[PDB]
Amino acid sequence: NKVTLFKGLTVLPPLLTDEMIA
Amino acid sequence: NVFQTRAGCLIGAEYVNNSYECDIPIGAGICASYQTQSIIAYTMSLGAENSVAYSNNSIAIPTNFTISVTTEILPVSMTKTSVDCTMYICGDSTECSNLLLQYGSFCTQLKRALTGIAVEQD
Amino acid sequence: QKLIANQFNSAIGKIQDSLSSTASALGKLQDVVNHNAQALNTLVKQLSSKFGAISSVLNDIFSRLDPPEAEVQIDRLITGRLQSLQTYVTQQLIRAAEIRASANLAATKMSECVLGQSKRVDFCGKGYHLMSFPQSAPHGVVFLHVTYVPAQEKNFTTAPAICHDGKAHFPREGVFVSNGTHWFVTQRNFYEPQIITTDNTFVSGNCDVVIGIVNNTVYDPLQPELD
Amino acid sequence: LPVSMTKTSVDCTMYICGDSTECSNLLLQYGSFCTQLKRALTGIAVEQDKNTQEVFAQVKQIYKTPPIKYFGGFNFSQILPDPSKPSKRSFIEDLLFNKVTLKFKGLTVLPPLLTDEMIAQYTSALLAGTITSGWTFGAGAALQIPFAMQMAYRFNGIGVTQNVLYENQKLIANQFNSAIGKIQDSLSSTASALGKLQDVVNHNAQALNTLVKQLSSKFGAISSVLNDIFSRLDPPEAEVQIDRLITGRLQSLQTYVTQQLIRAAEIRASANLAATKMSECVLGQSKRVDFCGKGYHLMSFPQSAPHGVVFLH
Amino acid sequence: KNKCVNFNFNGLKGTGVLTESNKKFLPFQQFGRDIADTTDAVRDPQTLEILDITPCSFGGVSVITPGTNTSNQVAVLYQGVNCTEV
Amino acid sequence: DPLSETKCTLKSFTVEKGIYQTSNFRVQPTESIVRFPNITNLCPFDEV
Ligand SMILES: *[C@@H]1O[C@H](CO)[C@@H](O[C@@H]2O[C@H](CO)[C@@H](O)[C@H](O)[C@H]2NC(C)=O)[C@H](O)[C@H]1NC(C)=O
Ligand SMILES: *[C@@H]1O[C@H](CO)[C@@H](O)[C@H](O)[C@H]1NC(C)=O
Ligand SMILES: *[C@@H]1O[C@H](CO)[C@@H](O)[C@H](O)[C@H]1NC(C)=O
Ligand SMILES: *[C@@H]1O[C@H](CO)[C@@H](O)[C@H](O)[C@H]1NC(C)=O
Ligand SMILES: *[C@@H]1O[C@H](CO)[C@@H](O)[C@H](O)[C@H]1NC(C)=O
Ligand SMILES: *[C@@H]1O[C@H](CO)[C@@H](O)[C@H](O)[C@H]1NC(C)=O
Ligand SMILES: *[C@@H]1O[C@H](CO)[C@@H](O)[C@H](O)[C@H]1NC(C)=O
Ligand SMILES: *[C@@H]1O[C@H](CO)[C@@H](O)[C@H](O)[C@H]1NC(C)=O
Ligand SMILES: *[C@@H]1O[C@H](CO)[C@@H](O)[C@H](O)[C@H]1NC(C)=O
Ligand SMILES: *[C@@H]1O[C@H](CO)[C@@H](O)[C@H](O)[C@H]1NC(C)=O
């Protein structure tokens, strides 16, 4: 909760999701 | 109010002989902070002075203790960015895209580097 | 056990209060987020930059100029944007090296603090390390390092060794400590005065070779037994 | 070990355009390049102070050496401060200071936050803590303990029993004193002792020199001086040459900042290593076989340097 | 509307898919821009309606290959593309 | 064939197991439209 955040630029998703990291 | 420092001349702050753990570093050992109603500049305080009682025959031993928890934060990864040469460089137009071919294999290098970074994050 | 468990519970409870009240406790991960966002924003900003061209929009260049004349403008814009994107890639590589260093440090700390116990000073937090806990973060790891700190210290007088029967005795562990009237062996990090006996001391040489040696009784438990 | 760089700042307009207002107007069209340049340089500058604090400011409060500087034969006068000189640095620290040798058209060097006197006070605090208390002040509240007992602890840390010290306290003290004394002689006789820390200053000065020298480059333009271009040529074709010169100078400054970032990465690694060695060698004894120098570790002493730290392992 | 088309609104040449918008322009604003000056929205010169300018669908394609030594079968991943379209 | 395009990207006739970002995808326009205001103020040449 404490930390928070086309023209050819995109962001790929990480392989490990938040649930799997948890 | 004007004061002189090795880092330059400071205007709008009053120098005070008191030493405090400082907020805004100016340089050359001079900091500034809000006095409370005014801006004051002063020499840094490196903490309290403690002449620990040394002797050839004295010891200090803890008769009690505390178990404490502190939080350490370390980044591990960054956003996996992908870039399209044609659209960014010239906005997905045909006339520009035709000319962009003449510049060679720059995009292969850039995309390889970005993909390497992306895989390194994982 | 009860007091230590209560202290641990209180510390873990106060961790949330510290995290929520602090304005920038998570500043390091927010720094990575802000760095990426700023890099992307400035990369997009450079598109509007003319780079010395008559305009920063390709359509006008192709409209109000002949291809032979517009070729120089196109070359200028293309080279400028290529340079901008190469700079972005270089900054990404440098920040990725920094992130790799941080991630290697995080993995080492996981292995040592969480999967073991670290004898390294000031590595798994400040203080005598006990353990650590990992917590997931959007782009990092938060370690709840559990540490031990001495408190309520008291002065004492000591000597390097105890001379008895003309021979010097040295402690297996701890120090020879006396409040001023009685001599006791005590472990370093928690005052636990033991009675001085052969069980916790070993002999080495005669007493005149030790500077500051003192005298005191060293009981032998076998004597009372009188087997 | 190097710990910091010379905090450097570059003013775009004075570098690229000098005193030319016409060039200054044109430079705006190239976008936020200079914003990135100055942001990166400011980040490096702040990182230098961060590294210095992380290395030397590990102790929260300044410990003072006792007036009676007797430590059972051990002699630290060569590493402890000398009140006679205006800045209370040690003899070895003075030799280190002497041995390392040290706004030109937009290029300036900003001063570090911590003065040499403040770094000397930090080193004196670390020393006083180590000699008076041992590793206790690194784990929490400092606790006094005579150096003989600290050394006995440290021998027990390498498997050697305590009695080896007390039975041979005088010989060990003399060995330590001679080893400390030989350091100044070795440093003075060996003029190349501090190359590892003179090299960073040399590279910084050399980068500044190449940045200054490259202004003479014409970059394919008619002349390297902007005023001649503006006086000789009318704006239409003069702008073409000004664009070439500006592109060249922007590329040079970007290369300079990229090299600065690359070297700042290495200096950050060195500062992290210095902090780790401080923690594991000064605030305690390292079972790490070769981390606090060759041989089984006993202890270490830090000494200040112009842009680094010297460990007497 | 609702399909990719090359558009010219009293100038402002561009390409994209047009959709009705809820953003309320002031009586004098002709077109709008998002962060970093993307032509996010436009007002119809004739009907005075407000329309968004959404970029045409795009994304990278990655080919999953089990090794040419193993088989020639492959699967293609359209990054960022919703299966409701291509 | 996307396998052929992967081969071209790797500049090799054999492709190892993995995922390869061969190229990009983009939807082309279906048609073209033009919008203009109610330009109807005819010149007086008509009445002349
Ligand atoms: C262990 O080695 C040390 C160092 O060589 C010896 O100490 C030296 O002994 C000689 C002869 O007694 C003296 O002349 C030197 O002055 C001593 N050096 C120092 C620094 O004090 C020591 O004698 C050796 N021990 C044994 C048992 O051989
Ligand atoms: C600070 O100390 C100096 C030296 O004693 C003195 O001259 C000066 O007046 C002092 N300033 C204040 C505000 O007390
Ligand atoms: C220990 O220090 C005290 C105070 O300086 C001194 O009187 C005493 O002689 C010292 N001990 C020895 C064995 O010299
Ligand atoms: C030991 O005594 C000295 C002198 O009274 C005092 O300054 C110091 O704080 C004492 N240490 C402890 C641990 O009580
Ligand atoms: C020291 O501790 C012993 C513990 O048995 C006690 O008998 C003695 O009275 C104490 N002396 C002082 C001076 O506190
Ligand atoms: C210990 O006792 C012996 C023999 O009684 C004596 O010679 C010596 O001086 C004593 N040591 C101390 C420190 O009192
Ligand atoms: C410590 O060593 C220095 C240099 O060898 C010497 O001048 C000084 O007298 C010594 N101090 C003591 C107390 O032995
Ligand atoms: C243009 O004419 C049409 C038809 O009469 C009308 O619906 C529309 O509101 C007019 N637009 C303007 C801007 O006058
Ligand atoms: C093809 O090569 C890969 C990589 O060496 C290997 O894992 C796989 O088993 C091979 N397939 C066959 C059918 O041999
Ligand atoms: C894809 O589009 C459908 C229909 O609009 C929607 O229901 C679905 O949530 C979308 N999926 C993703 C991943 O965007």
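Residue numbering for chain D follows Swiss-Prot, covering 727-828, 854-1064 in order.
According to its header, this structure was worked out by electron microscopy, 2.9 Å.
Even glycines carry a Cβ here, placed using N, Cα and C.
According to Swiss-Prot, the natural variant D:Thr859 to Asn carries the following note: In strain: Lambda/C.37. Under the heading of natural variants, Swiss-Prot lists D:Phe888 to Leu and annotates it as follows: In strain: Eta/B.1.525. Quoted from Swiss-Prot, the note attached to the natural variant D:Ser982 to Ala states: In strain: Alpha/B.1.1.7. Record note (Swiss-Prot), natural variant D:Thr1027 to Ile: In strain: Gamma/P.1. The unchanged residue is displayed.
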Among D:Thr859, D:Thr1027 [variant positions], residue with fewest other Cβ within 10 Å: D:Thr859
Tertiary neighbours of D:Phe888 (variant position) (same chain, Cβ under 8 Å, six or more apart): D:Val785, D:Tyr789, D:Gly880, D:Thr881, D:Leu894, D:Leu1034
C-beta crowding around D:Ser982 (variant position), within 10 angstroms: 9
Local backbone state of D:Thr859 (variant position), from DSSP in three classes: strand
Euclidean distance between Cα atoms of D:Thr859 (variant position) and D:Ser982 (variant position), Å: 29
Cα separation, D:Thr1027 (variant position) to D:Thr859 (variant position) (Å, whole number): 32
